[PDB]
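Below is one structure, written out as structure tokens, with a few remarks after it.
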There are 2 protein chains.
Amino acid sequence: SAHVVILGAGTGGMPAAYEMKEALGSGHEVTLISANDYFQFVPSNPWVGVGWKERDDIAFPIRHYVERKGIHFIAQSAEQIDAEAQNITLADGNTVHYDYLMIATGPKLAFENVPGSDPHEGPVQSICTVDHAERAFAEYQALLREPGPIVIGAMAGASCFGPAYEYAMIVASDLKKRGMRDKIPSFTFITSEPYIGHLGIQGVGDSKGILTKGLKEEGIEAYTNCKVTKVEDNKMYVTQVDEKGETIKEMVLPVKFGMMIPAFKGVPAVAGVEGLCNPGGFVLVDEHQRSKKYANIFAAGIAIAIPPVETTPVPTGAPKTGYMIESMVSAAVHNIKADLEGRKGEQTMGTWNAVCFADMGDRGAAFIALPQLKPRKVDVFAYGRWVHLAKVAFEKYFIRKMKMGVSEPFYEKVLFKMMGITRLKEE
Amino acid sequence: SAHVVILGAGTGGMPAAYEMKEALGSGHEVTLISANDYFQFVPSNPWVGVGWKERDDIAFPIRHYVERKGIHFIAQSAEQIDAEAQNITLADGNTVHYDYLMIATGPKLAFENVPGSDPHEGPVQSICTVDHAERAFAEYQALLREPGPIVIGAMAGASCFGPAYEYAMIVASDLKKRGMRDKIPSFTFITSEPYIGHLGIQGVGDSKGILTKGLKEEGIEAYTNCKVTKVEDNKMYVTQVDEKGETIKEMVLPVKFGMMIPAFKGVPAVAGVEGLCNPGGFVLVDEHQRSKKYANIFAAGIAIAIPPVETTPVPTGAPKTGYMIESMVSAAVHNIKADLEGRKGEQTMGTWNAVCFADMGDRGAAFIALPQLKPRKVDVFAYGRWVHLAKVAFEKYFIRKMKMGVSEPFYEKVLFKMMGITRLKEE
Ligand SMILES: Cc1cc2nc3c(=O)[nH]c(=O)nc-3n(C[C@H](O)[C@H](O)[C@H](O)COP(=O)(O)OP(=O)(O)OC[C@H]3O[C@@H](n4cnc5c(N)ncnc54)[C@H](O)[C@@H]3O)c2cc1C
Ligand SMILES: Cc1cc2nc3c(=O)[nH]c(=O)nc-3n(C[C@H](O)[C@H](O)[C@H](O)COP(=O)(O)OP(=O)(O)OC[C@H]3O[C@@H](n4cnc5c(N)ncnc54)[C@H](O)[C@@H]3O)c2cc1C
Ligand SMILES: [S]
Ligand SMILES: [S]
Ligand SMILES: [S]
Ligand SMILES: [S]
Ligand SMILES: [S]
Ligand SMILES: [S]
């Protein structure tokens with residue numbers, strides 16, 4: 001009886017392993033493979049990067065929780081995927097065989113697009129992982145000891161803009177709480193968006209007006225249509241273009257403390273599978289989450305390819321966010337099960353949507369947009385205290401579910417919990 | 001076995017009849033009694049009031065639809081409820097006996113609070129019912145023939161403010177479309193809210209700023225903290241107070257075309273039941289929608305009493321809106337079924353919330369607030385094109401459901417459809 005392997009224990013993969021096991025019962029092996037032995041709640045990383053949260057608030061060991069559900073856990077990184085032989089080679093030389101593979105490997109952080117931009121080779125840091133956010137906090141503490149120019153923003157090719165705004169705002173806010181704000185010579189915001197609050201999705205509600213007003217209020221100077229060409233000698237080299245791509249200026253910005261959201265690519269093990277991915281290394285799938293090249297490979301989350309519906313003067317991407325990811329997981333689990341029972345599963349991701357909550361302290365911004373191209377059925381950008389409460393409640397709930405286990409209908413619970421809630425709403 | 005009577009076939013009453021008959025089956029009699037033989041989708045009345053919709057777009061005969069579902073229908077108004085004898089005396093002198101009564105009679109429009117304000121006795125119209133909205137549109141057509149001052153707003157004691165803003169906005173808009181906007185000598189907005197966009201619920205998101213801007217953009221002059229003392233000789237007499245209730249001015253406004261949302265009271269048949277209601281005639285219920293005085297009378301919708309959580313310089317009320325209404329109905333249906341089965345029903349309404357969608361043409365404003373007292377868990381006010389699409393989709397849906405019939409899970413459908421949707425979102 002079919003062996004199902006889930007590659008990646010992240011926002012998509014962990015729930016996918018619980019859902020797959022639940023759906024398939026004790027008669028089928030379900031193996032979860034991940035590079036780390038812990039789960040981390042990614043959207044809390046910006047707060048870790050400013051010292052508002054600690055690693056152990058947002059991360060926990062996976063093994064016990066999945067094993068108690070009958071899932072076989074391997075805390076090892078996949079180095080190779082041989083799609084013909086249907087085996088995965090792990091870092092220690094072991095291999096895992098699968099009948100169905102679900103790829104949930106998320107993003108490769110493509111620092112190499114911008115020489116010197118890697119967190120280890122310069123002052124420009126990053127908050128996408130808890131390891132890097134801890135490193136960002138450390139460098140932030142160094143800034144506090146020897147104040148200098150701050151640069152925060154998002155690279156060309158980035159697709160996750162929200163956390164750049166969140167980070168800039170919470171850094172400014174923390175500086176003030178520390179009485180250290182006026183010691184900063186300059187505080188610049190650099191983005192590849194064609195305008196503030198474009199967010200990779202051509203704006204949502206009054207995102208432009210509200211985000212613009214936030215940066216202005218914090219004394220942050222913002223530049224759009226920018227690409228960083230390199231980071232060298234504690235200086236960021238920026239090229240800025242007009243709407244038509246022609247460059248209209250170059251800047252050289254000194255940097256004592258920096259944080260740019262990198263562009264995302266597919267991870268190497270996945271990108272290295274012949275015909276599986278596009279040039280960026282994202283898995284080409286159909287509406288059923290099935291690989292177009294391999295009938296027994298499915299994929300969910302950031303790892304999948306989603307074609308642009310629009311283009312920008314500086315390359316930007318559209319974000320892949322939680323609700324939609326869980327929705328992909330659900331479809332993949334359903335369609336794999338069907339495929340086991342010798343049928344073709346027809347479940348889909350559903351309508352493209354983006355949902356993001358940014359907490360700036362006691363208030364935040366949240367948006368929902370769908371579908372991708374306008375005119376939209378929902379296009380809301382909201383600022384207020386309630387967003388802080390929602391964000392906190394959802395992190396609490398999601399971490400709790402990752403420990404207790406999850407089932408098929410999870411993704412729908414994910415929808416009404418991000419707001420807050422069906423729990424508070426009284427069922 | 002027990003005969004169940006639903007009194008009133010509106011937003012709460014119709015669903016409640018379908019749900020009650022489905023829940024009880026063929027063994028129990030379910031009777032629906034309503035003043036009118038037709039259903040009308042109330043939120044569309046303001047559009048009828050400006051001629052953007054016709055009666056037959058938003059209303060339809062009830063009889064065939066509920067009978068085909070096993071429900072007895074009586075197109076008659078209840079004149080009296082005798083709660084000791086458990087019968088209802090109708091306009092024609094017939095009586096209906098019940099074992100359980102569910103009261104869904106909505107609002108009495110309390111025009112008598114303001115002498116001269118009744119739509120039949122003056123130029124100040126109203127748009128809460130489709131009859132009155134039609135009469136409003138007629139008066140608006142008279143305005144077009146002989147331009148004069150416009151006054152739109154909400155009386156003291158009102159609880160439904162959104163439609164006053166909508167109507168002001170759509171009248172201004174239709175005026176422009178007809179190239180008649182500049183023939184209007186003045187266009188004034190008068191409200192008992194302490195500030196623009198208080199909406200009876202202490203503001204939601206940036207309701208204040210957004211609505212204020214809307215009135216300003218339409219050349220509409222707004223006054224808050226107002227009460228209308230009387231309407232006489234085509235003049236509205238207004239008293240305005242300060243935060244402490246001291247009057248700081250009186251105005252006399254000539255009115256050629258007017259529309260003020262009246263305060264709501266409990267209907268006379270219900271209010272006249274000794275010990276059933278508060279002084280406003282709203283039914284005193286517990287958290288199970290059951291009357292506090294009569295264990296066999298339940299209530300849902302506007303007809304129930306909800307204590308204020310705050311007070312305002314001019315009396316105002318908090319709105320009772322669709323989603324919360326459907327929650328009340330469901331709990332009532334469930335708890336009645338329970339009673340018939342020797343159990344105490346424990347289902348509740350849930351968390352207080354308000355949800356409103358105002359369509360101004362190709363764009364609109366919607367808000368969600370919960371719970372009633374701040375700090376809120378959700379506090380969103382959104383403006384945009386998607387609001388129009390959502391409004392249209394939900395009306396189309398609600399009307400179709402009232403024709404097809406409905407079941408218990410309806411109220412969670414009302415939630416995801418008021419937005420748009422689970423249908424678009426794809427299941
Ligand atoms: C800073 C930040 C803030 C965000 N905030 C929000 C938000 O507020 N709301 C929202 O809906 N979304 C948010 N997102 C977007 C999104 O939901 C996350 O990026 C999310 O974690 C993506 O889910 P995923 O399962 O696709 O990838 P991940 O969660 O990154 O998981 C991928 C996993 O696969 C593993 N892996 C990779 N390669 C291998 C290999 N070769 N072998 C074995 N394992 C491997 C990883 O180590 C990892 O555990 C945010 C993203 C970032 C970076
Ligand atoms: C102009 C306007 C716009 C609104 N827009 C929204 C919106 O966009 N979103 C939202 O969630 N809510 C909206 N509402 C608020 C609300 O949801 C409605 O008022 C809704 O119709 C109330 O539900 P109900 O069943 O309690 O009362 P109703 O829908 O008014 O039903 C009451 C019914 O009982 C009947 N009746 C009354 N007396 C008797 C009697 N003595 N005997 C027999 N039958 C009787 C009536 O004729 C009627 O059919 C709006 C309200 C108004 C007035
Ligand atoms: S990162
Ligand atoms: S984002
Ligand atoms: S974010
Ligand atoms: S009305
Ligand atoms: S409202
Ligand atoms: S409304």
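Every residue number used here counts from 1 along the chain in the order it is shown.
According to its header, the structure was obtained by X-ray crystallography, 2.3 Å.
Any Cβ shown, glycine's included, is placed from N, Cα and C.
Annotation note: B:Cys160 (mutagenesis position) sits in a coil segment as assigned by DSSP. B:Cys160 (mutagenesis position) is surrounded by 23 other CB atoms, counting those within 10 A of its CB over all protein chains shown. What Swiss-Prot lists as active site, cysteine persulfide intermediate is B:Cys160 (among others), and the listing cites experimental evidence.
Counting Cβ atoms from all protein chains shown, B:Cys356 (mutagenesis position) has 26 others lying within 10 Å of its own Cβ. For B:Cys356 (among others), the entry in Swiss-Prot reads active site, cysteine persulfide intermediate.
Per Swiss-Prot, FAD binding site is recorded for B:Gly8, B:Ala9, B:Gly10, B:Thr11, B:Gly12, B:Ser34, B:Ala35, B:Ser77, B:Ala78, B:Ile302, B:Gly322, B:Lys391. Its Cβ placed at the centre, B:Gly322 (FAD binding site) has 22 other Cβ atoms within 10 Å.
Record note (Swiss-Prot) on the mutagenesis of B:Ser126 to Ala: No effect on FAD reduction. Strongly reduced activity with decylubiquinone. Spatially close to B:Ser126 (mutagenesis position) yet at least six residues away along the chain are B:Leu109, B:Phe111, B:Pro119, B:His132, B:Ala133, B:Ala136, B:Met259, B:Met260, B:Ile261, B:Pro262, judged by Cβ distances under 8 angstroms.
Per Swiss-Prot, mutagenesis B:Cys128 to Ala is noted as: No effect on FAD reduction. Strongly reduced activity with decylubiquinone. Neighbour density for B:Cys128 (mutagenesis position): within 10 A of its CB lie 21 other CB atoms from the protein chains shown. Mapped onto three states, the DSSP output places B:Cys128 (mutagenesis position) in coil.
According to Swiss-Prot, the mutagenesis experiment B:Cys128 to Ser carries this note: No effect on FAD reduction. Abolishes activity with decylubiquinone.
According to Swiss-Prot, the mutagenesis experiment B:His132 to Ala carries the annotation: No effect on FAD reduction. Reduced activity with decylubiquinone.
Listed in Swiss-Prot is the mutagenesis experiment B:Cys160 to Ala, annotated as follows: Strongly reduces FAD reduction. Abolishes activity with decylubiquinone.
For the mutagenesis of B:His198 to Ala, Swiss-Prot gives this note: No effect on FAD reduction. Reduced activity with decylubiquinone. The structure shown keeps the original residue. Close to B:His198 (mutagenesis position) in the fold, though at least 6 residues off in sequence, lie B:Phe161, B:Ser207, B:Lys208, B:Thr224, B:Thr312, B:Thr316, each with a CB less than 8 Å from its CB. The secondary structure of B:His198 (mutagenesis position), as reduced to three states from DSSP, is coil rather than helix or strand.
Quoted from Swiss-Prot, the note on mutagenesis experiment B:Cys356 to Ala is: Complete loss of enzyme activity. Abolishes enzyme FAD reduction. Abolishes activity with decylubiquinone. Annotation note: B:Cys356 (mutagenesis position) sits in a strand segment as assigned by DSSP.
Taking a Cβ cut-off of under 6 Å from any atom of ligand 7, the recorded positions B:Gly8, B:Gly10, B:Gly12, B:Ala35, B:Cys160 reduce to B:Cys160. All protein chains considered, the CB of B:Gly12 (FAD binding site) has 30 other CB atoms within 10 Å.
Comparing the binding-site residues B:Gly8, B:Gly10 by how many other C-beta atoms lie within 10 angstroms of each C-beta, the top residue is B:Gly8. The mutagenesis positions shown are B:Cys128, B:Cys160, B:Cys356; of these, the one with its CA atom nearest the CA of B:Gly10 (FAD binding site) is B:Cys128. Cβ-based crowding with a 10 Å cutoff singles out B:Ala78 as the top-ranked of the binding-site residues B:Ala35, B:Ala78. Cα to Cα, B:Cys356 (mutagenesis position) and B:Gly12 (FAD binding site) are separated by 16 Å. B:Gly322 (FAD binding site) falls within a helical segment according to DSSP. Close to ligand 6, meaning a Cβ under 6 Å from one of its atoms, are these of the recorded positions B:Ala78, B:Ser126, B:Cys128, B:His132, B:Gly322: B:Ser126, B:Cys128, B:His132. A gap of 10 Å separates the Cα atoms of B:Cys160 (mutagenesis position) and B:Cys128 (mutagenesis position).
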